[PDB]
Amino acid sequence: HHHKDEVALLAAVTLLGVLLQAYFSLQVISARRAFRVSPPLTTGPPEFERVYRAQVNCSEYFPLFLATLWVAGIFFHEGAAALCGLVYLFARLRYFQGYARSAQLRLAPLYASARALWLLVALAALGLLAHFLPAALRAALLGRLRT
Amino acid sequence: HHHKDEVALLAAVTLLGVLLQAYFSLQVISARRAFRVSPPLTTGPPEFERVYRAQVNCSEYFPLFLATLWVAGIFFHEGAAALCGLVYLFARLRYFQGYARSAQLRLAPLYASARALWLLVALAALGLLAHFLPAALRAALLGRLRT
Amino acid sequence: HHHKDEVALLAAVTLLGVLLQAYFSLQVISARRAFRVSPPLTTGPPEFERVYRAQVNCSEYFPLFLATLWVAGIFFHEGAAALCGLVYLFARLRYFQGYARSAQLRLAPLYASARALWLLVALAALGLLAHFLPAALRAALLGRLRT
Ligand SMILES: N[C@H](CCC(=O)N[C@@H](CSC[C@H](O)CCc1ccccc1)C(=O)/N=C\C(=O)O)C(=O)O
Ligand SMILES: N[C@H](CCC(=O)N[C@@H](CSC[C@H](O)CCc1ccccc1)C(=O)/N=C\C(=O)O)C(=O)O
Ligand SMILES: N[C@H](CCC(=O)N[C@@H](CSC[C@H](O)CCc1ccccc1)C(=O)/N=C\C(=O)O)C(=O)O
Ligand code: NI
């Protein structure tokens with residue numbers, strides 16, 4: 001008996017996220033050509049540094065997204081976690097698109113991505129609490145008994 | 001019944017990757033000493049910034065590698081995924097070695113690493129498709145029936 | 001039968017790590033306000049670049065921590081891995097706090113975090129070795145037999 005069925009949506013969202021990250025990377029390389037910035041060195045016109053920074057930030061947050069997605073999806077509910085992941089990834093795509101154009105336009109999609117990530121965190125926290133809190137509470141009651 | 005046996009190669013490749021990352025970090029610190037760059041601050045002679053950038057880029061890609069490795073290894077085939085992972089990690093080591101010497105010498109091993117990563121992605125995609133596409137197709141046919 | 005029970009501590013430590021990372025990010029944003037640095041652009045007074053760099057470095061190491069934690073926890077022992085993870089995360093929090101104040105004060109907690117990470121690596125290595133080495137040794141003996 002395989003557990004592929006229990007995690008296939010998490011794996012699919014994860015893969016979509018990877019693909020999206022690849023997209024961000026290629027867009028940064030395209031900004032390296034457009035605005036004549038050769039490796040190493042990550043300075044140039046404002047628009048390049050903005051595109052670059054959007055990609056860097058997405059990259060920095062991508063493992064946080066994965067960790068919470070998987071923990072939430074396993075401990076709370078797979079579908080909810082996957083949905084939140086989709087909302088997050090769409091929000092991040094919009095973030096990247098915004099940032100590339102103007103610092104201010106990254107902001108609205110940025111906020112959407114953060115809410116989804118905290119929602120993933122809260123589900124993770126609730127799921128873990130549901131797992132640990134009953135056994136812990138019971139053990140404390142047993143000692144209290146005793147009398 | 002443990003599932004260690006089904007994922008031991010993925011875990012081994014993962015650990016090798018971690019070790020390799022540790023190696024990149026220590027090489028960067030060594031460049032910080034050689035070329036007199038004290039923390040914080042990541043600017044100095046060209047050779048330091050190149051070594052530094054090789055490490056940074058490897059670090060940025062390392063979670064993408066892990067995600068696709070695991071998804072491909074679970075959904076498609078463990079051995080193939082591990083092999084691709086080994087090729088990728090070797091390619092990245094060569095990338096780092098190249099970059100440290102000259103921007104242009106990172107390029108050949110860079111290309112090898114990218115092909116292996118996309119190969120991992122394609123296996124992940126195929127594996128997930130194999131999981132989801134039949135059930136989805138059947139459900140669509142059932143509605144078509146109906147008549 | 002679920003395997004949540006076998007990985008719940010790893011998941012909890014992982015989530016704590018995510019929360020800690022969120023904390024580092026918010027502290028960096030607070031340094032962006034205090035020392036008047038607007039996005040993109042990551043240069044300003046020394047204290048901002050130090051806080052920023054502490055966060056960046058923690059972020060760079062966070063997936064390495066996760067990978068080894070999970071591999072060690074599954075292949076060697078869950079509790080040991082979780083404990084090492086807790087020590088690591090506390091060490092990193094202290095690292096961030098130190099760095100924010102002075103480059104030199106990040107150093108003591110930095111060393112604590114590295115020992116814990118290498119301890120995780122060693123457990124991962126030992127666990128994987130325990131899994132692979134017997135079967136490999138037996139296979140070699142069988143060929144030796146033969147005679
Ligand atoms: N800081 C920017 C970041 C952009 C980037 O990292 N682009 C990739 C290359 S993009 C080629 C393909 O998109 C490969 C990425 C990929 C991602 C997920 C799955 C498969 C492939 C890259 O240059 N990697 C290493 C290096 O800088 O030498 C830069 O300097 O290039
Ligand atoms: N940007 C470069 C990056 C190199 C780096 O990150 N080196 C490590 C230290 S290298 C020591 C050992 O190699 C620990 C790393 C390790 C990795 C995987 C498993 C076990 C240990 C480090 O300095 N970490 C935090 C900090 O900058 O304060 C730098 O400024 O140091
Ligand atoms: N280089 C620093 C890094 C700090 C940082 O990344 N802060 C977060 C925002 S902090 C808001 C919440 O803390 C969300 C983070 C979070 C982490 C884990 C779980 C849930 C939420 C951020 O700015 N992200 C994207 C962007 O720069 O546009 C900077 O320029 O902001
Ligand atoms: Ni099972």
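Numbering starts at 1 and runs along the chain as displayed.
If you're wondering, the header gives X-ray crystallography, 2.9 Å.
Positions of Cβ are set from backbone N, Cα and C atoms, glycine also.
Feature annotation from Swiss-Prot assigns glutathione binding site to C:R32, C:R53, C:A54, C:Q55, C:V56, C:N57, C:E60, C:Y61, C:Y95, C:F96, C:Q97, C:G98, C:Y99. Same-chain residues at least 6 positions away in sequence with a Cβ under 8 Å from that of C:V56 (glutathione binding site) are not found in this chain.
For C:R33, the entry in Swiss-Prot reads active site, proton donor. C:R33 (active site, proton donor) is surrounded by 10 other CB atoms, counting those within 10 A of its CB over all protein chains shown. A helical conformation is recorded for C:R33 (active site, proton donor) in the three-state DSSP classification.
C:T42 (mutagenesis position) is surrounded by 16 other CB atoms, counting those within 10 A of its CB over all protein chains shown. Annotation of the mutagenesis experiment C:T42 to A (Swiss-Prot position 40) in Swiss-Prot: Leukotriene-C4 synthaseactivity is reduced by 30%.
Record note (Swiss-Prot), mutagenesis C:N57 to A (Swiss-Prot position 55): Does not affect leukotriene-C4 synthase activity but substantially increased KM for GSH. The unchanged residue is displayed. The DSSP secondary structure for C:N57 (mutagenesis position) is helix. In the shown protein chains, 21 other C-beta atoms lie within 10 A of the C-beta of C:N57 (mutagenesis position).
Recorded in Swiss-Prot as a mutagenesis result, C:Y61 to F (Swiss-Prot position 59) carries the remark: Does not affect leukotriene-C4 synthase activity but substantially increased KM for GSH. Long-range Cβ contacts of C:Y61 (mutagenesis position) within its own chain (separation 6+, distance under 8 Å): C:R92, C:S113, C:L117.
Taken residue by residue with DSSP, C:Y95 (mutagenesis position) is part of a helix. For C:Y95 (mutagenesis position), the count of additional Cβ atoms within 10 Å of its Cβ stands at 26 [all protein chains shown]. C:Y95 to F (Swiss-Prot position 93) appears in Swiss-Prot as a published mutagenesis result, with the remark: Reduces Leukotriene-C4 synthase activity and increases the optimum for pH-dependent activity.
For the mutagenesis of C:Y99 to F (Swiss-Prot position 97), Swiss-Prot gives this note: Does not affect leukotriene-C4 synthase activity but substantially increased KM for GSH. The structure shown keeps the original residue.
As annotated by Swiss-Prot, active site, proton acceptor applies to C:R106. The Cβ of C:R106 (active site, proton acceptor) lies under 8 Å from the Cβ of C:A54, C:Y95, C:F96, C:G98, C:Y99, each of which sits 6+ residues away along the same chain. In the three-state DSSP assignment, the secondary structure recorded for C:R106 (active site, proton acceptor) is helix.
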Next item on the list: Under 8 Å, Cβ to Cβ, against chain B: pull out the ones among the recorded positions C:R32, C:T42, C:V56, C:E60, C:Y95, C:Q97 that qualify, in sequence order.
Entry: C:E60
Check: Roughly how many angstrom lie between the C-alpha atoms of C:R33 (active site, proton donor) and C:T42 (mutagenesis position)?
Finding: 12
Next item on the list: Just give me the nearest neighbour of C:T42 (mutagenesis position) among the binding-site residues C:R32, C:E60, C:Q97, Cα to Cα.
Entry: C:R32
Note to self: List every residue in the same chain as C:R32 (glutathione binding site), at least 6 positions away in sequence, whose Cβ is under 8 Å from its Cβ.
What the structure shows: C:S38, C:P39, C:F48
Checklist line | Contacting recorded positions for ligand 2, chosen from C:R32, C:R33, C:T42, C:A54, C:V56, C:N57 when the Cβ sits under 6 angstroms of any of its atoms | finding: C:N57
